[PDB]
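The structure appears right after this line, and notes come after that.
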Amino acid sequence: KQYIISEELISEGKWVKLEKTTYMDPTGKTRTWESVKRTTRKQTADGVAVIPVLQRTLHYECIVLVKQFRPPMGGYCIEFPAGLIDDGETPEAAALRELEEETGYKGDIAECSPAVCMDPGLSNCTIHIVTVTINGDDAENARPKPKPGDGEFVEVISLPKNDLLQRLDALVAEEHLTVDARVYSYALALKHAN
Amino acid sequence: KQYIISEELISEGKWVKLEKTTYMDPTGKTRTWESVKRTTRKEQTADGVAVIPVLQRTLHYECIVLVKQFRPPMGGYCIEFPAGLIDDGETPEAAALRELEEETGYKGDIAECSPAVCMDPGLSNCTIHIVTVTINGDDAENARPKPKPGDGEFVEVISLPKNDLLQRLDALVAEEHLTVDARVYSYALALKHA
Ligand SMILES: Cc1nn(Cc2c(C)noc2C)c(=O)s1
Ligand SMILES: [Cl-]
Ligand SMILES: [Mg+2]
Ligand SMILES: [Mg+2]
Ligand SMILES: [Mg+2]
Ligand SMILES: [Mg+2]
């Protein structure tokens, strides 16, 4: 019933644009929206984010997260490894690459989501959430070498999956980090399950 | 180590602005970033709220109440937790309970409320509180609930069993063109992974 009639460029940068979208609401009334897009995307989606399950025997499973200064937030955020999918890359390979670049972890794909929206009231940005396990007992993951590209500065933080929500609350409580929404959402459902 | 140096306005819309952010990188080098921000955020601890509404109902499996709406930035229908912006002076819990009633008709009870969490921190400063709310579906208030959508709001309620949420979401994505929100998908993945 609803649909786009037109888009108007308001402002373009090297990475992000701001558009004015005209849409038909369901009553047959024309309406406007200020919408944000990435300039970079071709791709099944803009990005991937990796849920990395570190499995070591005789240890808790951990979820592997990254801390990065995020200039939009003006502070440090805890997030799932993530980055944009390069032209002609597959969502899975982007996942394994970014996981390796940001953590040093060599991992295995378990499952891959369809494209999911990041903030659909504001942007069109989408990602593939890619669940990956990490055999933490394999010698290649024994002393993992994070290979950040230019401009990235990433600290790795592994947290036990069985207490993930409580561990994140402590980090917010004490470190004044911002936790990412998808991460928090995952941590919550761990608690809410069953 | 890192911190903001200056933020220069690039373009201001009615509800969204683009900014050129200058920050210090952790090598002591000045770098810049293009940032998206809302123009609405006042004293609100976050821009918005999203509600994780657990519909509880005697001799029913617990459901997660979701909404389906046209999202202009996306040019399509999206499945999301109930959500809205926090009004000036409104508490996040108060906004969650009001947005949930407006969008679904259900009258909830607060369970918990997150710190402010970042929506898409490589692109924006946007934050939310993720507020968990239980709905007593046995209560007669919650019997045949009527959405009260505001001006230009057109919302469909989709209640899906917690114990089968991801497969039920995958099923809906299978049968039509629509995107699942990443926080909903993340929570559905954690329910499978626990
Ligand atoms: C009132 C508000 N409405 N919105 C949503 C919106 C956006 C984004 N562009 O057009 C509209 C309308 C806010 O962000 S404050
Ligand atoms: Cl797993
Ligand atoms: Mg990244
Ligand atoms: Mg990277
Ligand atoms: Mg809403
Ligand atoms: Mg609303």
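Residue numbering for chain B follows Swiss-Prot, covering 14-207 in order.
Header says: X-ray crystallography, 1.7 Å.
Here the Cβ of each residue, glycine as well, is placed from N, Cα and C on the backbone.
Classification of B:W28 (mutagenesis position) by DSSP places it in coil, neither helical nor stranded. Within its own chain, B:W28 (mutagenesis position) has B:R51, B:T52, B:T53 as residues 6 or more apart in sequence whose C-beta sits under 8 angstroms from its own. While the structure shown retains the original residue, Swiss-Prot records the mutagenesis experiment B:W28 to A with this note: Reduces affinity for substrate about 8-fold. Strongly reduced catalytic activity and strongly reduced affinity for substrate; when associated with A-46.
Swiss-Prot lists B:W28, B:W46, B:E47, B:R51, B:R84, B:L98, B:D133 with the feature substrate binding site.
According to DSSP, B:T45 (mutagenesis position) sits within a strand segment. Experimental mutagenesis is annotated in Swiss-Prot for B:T45 to D, with the remark: Phosphomimetic mutant; unable to generate ATP in the presence of diphosphate.
Long-range Cβ proximity for B:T45 (mutagenesis position), meaning a same-chain Cβ under 8 A and a gap of 6 or more residues, is found for B:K33, B:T34, B:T35, B:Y36. Here the residue is the original one, while Swiss-Prot reports the published mutagenesis B:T45 to A with the comment Impaired phosphorylation; generates ATP in the presence of diphosphate.
The Cβ of B:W46 (mutagenesis position) lies under 8 Å from the Cβ of B:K33, B:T34, B:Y36, each on the same chain and at least six residues away in sequence. One mutagenesis experiment named in Swiss-Prot is B:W46 to A, and its note says Reduces affinity for substrate about 6-fold. Strongly reduced catalytic activity and strongly reduced affinity for substrate; when associated with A-28.
According to Swiss-Prot, the mutagenesis experiment B:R51 to Q carries this note: Reduces affinity for substrate about 15-fold and reduces catalytic rate about 17-fold. B:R51 (mutagenesis position) falls within a strand segment according to DSSP.
Feature annotation from Swiss-Prot assigns domain 'Nudix hydrolase' to B:57-197; the stated evidence is sequence analysis.
For the published mutagenesis B:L98 to A, Swiss-Prot gives the following note: Reduces affinity for substrate about 6-fold. DSSP gives B:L98 (mutagenesis position) a strand state.
Among the mutagenesis entries in Swiss-Prot is B:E112 to Q, noted as: Catalytic inactive mutant for both ADP-sugar pyrophosphatase and nuclear ATP-synthesis activities. Reduces catalytic rate 6300-fold. In the three-state DSSP reading, B:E112 (mutagenesis position) counts as helix.
Here B:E112 (mutagenesis position) comes close to B:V62, B:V64, B:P95, B:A96, B:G97: these same-chain residues lie at least six apart in sequence, with C-beta atoms under 8 angstroms from its C-beta. Sequence annotations record features per position, and here Swiss-Prot assigns Mg(2+) 2 binding site to B:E112 based on experimental evidence.
Residues annotated as Mg(2+) 3 binding site in Swiss-Prot, with experimental evidence given as evidence: B:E112, B:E116, B:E166.
If you draw a 10 Å sphere around the CB of B:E116 (mutagenesis position), it holds 27 other CB atoms from the protein chains shown. According to Swiss-Prot, the mutagenesis experiment B:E116 to Q carries the annotation: Reduces catalytic rate 2000-fold.
Cα to Cα, B:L98 (mutagenesis position) and B:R84 (substrate binding site) are separated by 15 Å. Of the candidate binding-site residues, B:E47, B:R84, B:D133, B:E166, the one lying closest to B:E116 (mutagenesis position) when CA atoms are compared is B:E166.
Ligand 1 lies within reach of B:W28 from the mutagenesis positions B:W28, B:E112, B:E116, judged by a C-beta closer than 6 angstroms to any of its atoms. Across the fold, the C-alpha of B:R84 (substrate binding site) and the C-alpha of B:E166 (Mg(2+) 3 binding site) stand 11 Å from each other. Among the recorded positions B:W46, B:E47, B:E112, B:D133, the ones with a Cβ under 8 Å from a Cβ of chain A are B:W46, B:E47, B:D133.
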